[PDB]
Amino acid sequence: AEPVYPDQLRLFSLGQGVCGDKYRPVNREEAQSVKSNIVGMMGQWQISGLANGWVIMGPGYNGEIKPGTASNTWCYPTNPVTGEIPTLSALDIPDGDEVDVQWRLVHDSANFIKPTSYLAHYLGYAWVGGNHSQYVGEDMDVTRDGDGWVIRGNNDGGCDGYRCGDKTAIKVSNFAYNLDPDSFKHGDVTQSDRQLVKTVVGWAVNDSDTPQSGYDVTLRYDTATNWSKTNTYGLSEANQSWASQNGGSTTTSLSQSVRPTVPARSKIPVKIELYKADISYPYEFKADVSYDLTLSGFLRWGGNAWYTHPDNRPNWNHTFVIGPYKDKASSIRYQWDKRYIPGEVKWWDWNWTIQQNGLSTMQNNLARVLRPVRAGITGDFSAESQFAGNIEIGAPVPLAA
Amino acid sequence: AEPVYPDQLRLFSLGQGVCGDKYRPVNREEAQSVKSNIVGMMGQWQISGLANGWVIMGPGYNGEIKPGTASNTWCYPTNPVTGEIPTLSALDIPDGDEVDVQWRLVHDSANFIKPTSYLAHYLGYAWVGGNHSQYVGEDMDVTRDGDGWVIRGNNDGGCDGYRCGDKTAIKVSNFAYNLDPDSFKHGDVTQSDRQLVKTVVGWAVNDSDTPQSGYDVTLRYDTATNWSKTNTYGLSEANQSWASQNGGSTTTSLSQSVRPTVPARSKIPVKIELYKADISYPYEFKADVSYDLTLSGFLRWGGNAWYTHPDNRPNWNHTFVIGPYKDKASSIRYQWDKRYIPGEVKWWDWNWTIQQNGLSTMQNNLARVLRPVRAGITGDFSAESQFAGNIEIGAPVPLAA
Amino acid sequence: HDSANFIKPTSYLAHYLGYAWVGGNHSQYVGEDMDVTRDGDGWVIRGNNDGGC
Amino acid sequence: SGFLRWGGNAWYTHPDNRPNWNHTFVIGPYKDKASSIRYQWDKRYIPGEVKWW
């Protein structure tokens, strides 16, 4: 048939048939996804009209579904629903230095840290918000590590509840750029040093009345490192012996050559040079910002969507990747595919979060979280001992044939 | 919102609202950068109107910021400011030999050593200036090391203060050239010696009535060095044994070949020669000069911008790179990005230097330091055992098909 | 866990060295306020870090 | 492990400001200067080799 979206199912006490206005009765096929999952909607001894001659039994009957009829029919509105996070409008970030850009994203209060922290609560974390008031995720404070940013409200003054302080945190990890091909300014290029590696100088002549083809000359330079690792076995601590090894190696190589075409009856001077040293460019370009999200412990007991929520009480850490990826558990949009169908979630019960916070609640907030970040990156580039060189074909000297 | 530039913040005793003419009240967002940093502008028990229902508490309250109102409102002029070092006008250096050029840069008194040494003082160094008078950085004297230049005023005659002599120094390190593509004269090329490596002589003929393609002949020469390094383990000082190795190697290679196209019905003589030995060119070209700056100890106690200025008293060495690079701490322009926003400076408190010397003071002097050096480099080039060779296609002999 | 001939000593070292420390339920410098926990490999001792202060 | 109160010094070129420290001591025969205690103790009193740690 066609998968059902759990929170659209409804139970009616209409005896048998259809319900509401468009709510068709649930079939034996759907029962596969209904199994287990739906039990949260009924009591131990609560049985219910699956339909088509079937009744769902509750926990007291070990969750079995048997033939027969009841008066509590489960029905489903037979209408398509928004099974995805709504249109990610857009985010306009002003141009600036890469880290300056990071700051503006990080500090965009209600449009950034707000809904993020709201999820933390919805998700199942405990101390979400600073020492100021009773609002979820409000008054978070921000600091920075050279390799990331940390959101964590002030830990001073007033403090109550179970465990004083021990606040949860939102950390900004790595990030990347959807370097939009429509724009990219490469700036001036230089080197910052010198070191001669090797050169070659020579020439070729055409002692004929016809133009010739290539006078190929190549200058090449290779580097390599090796990695050996051998284990051997003699007398168990003998004659028969073992030796085994894991490698291996890596190399780099740089060539460069001329393919000059001397004109009839002439001499051509040729030079190739190879150096090594530092290089630098400046950017600048516009791109969509990809954003990594890290959440720290600890969990709110009794309000966790994580499957293992039957027990324990605290430090559950996890990261997400905010962008167009399918890196399993890190993809929030991917996770919606587990709301319906499989028990193979490999993460958390999103249906639980729906019945706790409301579908539209999170539905909206998730868009606030996931929408694209459009920005212009200013700044530059530098690198250590890279390679550099040049090739030239000098002017012809009218003397040969 | 939009980062604030610390030294533009002002406190007014106007109760509540706005200040001056355009000074808007500071928001809760800005408070993140205000935190810690701003404390230097107030006393232990000094509290102040953050605004929007918030008050900043001083050191006596452990630096917390709480809800409420005061009469000391912090405001900000809501106008964009020159958050960078001003236009680097230009510097006209006359053409001369590379080292001759270095001399002119080094000895350009008021336009070079002056503002540099002024920074040394502003920066936080102690004995800045020679034994002559009471002026900062005046009467510095210059000497030279084959690999760099040293600025250091005479150490004789009059001398007082804490520690006699022990002057600070300004050293000129490496430098590089923005070889502007608009000009580059390659001069005459020669070798300074000979040594035959290997040659090959031969020929090819066309015994048909049609022109042929390539008669490829290649002469190749390779060199290589190896690097082995193995550690092994027997009886802990046994049967089971370990061996591990780090590599690796490097090679150089030089080819060269002919791709001659013999005309129908003929004979072509071919020769390829390979030699090794010294080579030389002369330049000459114009370029922008990149300049490395090294400062020696020792620090002026009580007047240091370096974060660790709460204690100790002397030898703090550090280098800068004067040019378009992002090599972290060595980039003065990059450093301005830490004046505002992060506590993650990884260097010195530039805001401290502003409140001590004046913004416009340093603002101007930094340009005097960082402006481009335009110059023409005269001189030449030499190198040891490089490779050299030649290729020739001799005149055709009318005899084949 | 004995701590009387171990921590009440050690904690004085900490304080004497000049480390920031208070005990959840005590105004004393001595490590009276604390208990023993573990990370399997070794052990950790901490003064509650509960209650207001 | 933790933060320095204000004054104090276990192995640092102090005075300092208000940061952490996080280092160890070896209570044993292992003669290793940076964590010896007894060595450190026996040395300062002789030349002032080290700072106020």
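Residues displayed in chain D correspond, in order, to Swiss-Prot positions 342-394.
Any Cβ shown, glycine's included, is placed from N, Cα and C.
Features reported for this protein in Swiss-Prot:
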type    : residues        : note
MUTAGEN : D:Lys374 to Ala : Impairs heptamerization
MUTAGEN : D:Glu390 to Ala : Nearly abolishes heptamerization
CB contacts for D:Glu390 (mutagenesis position) [other CB atoms within 10 A, all chains]: 9
DSSP-derived structure type at D:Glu390 (mutagenesis position), helix or strand or else coil: coil
DSSP state at D:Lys374 (mutagenesis position), helix/strand/coil: helix
Neighbour tally for D:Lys374 (mutagenesis position), based on other Cβ positions within 10 Å of its Cβ: 11
Pairwise Cα distance for D:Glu390 (mutagenesis position)/D:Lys374 (mutagenesis position) [Å, integer]: 12
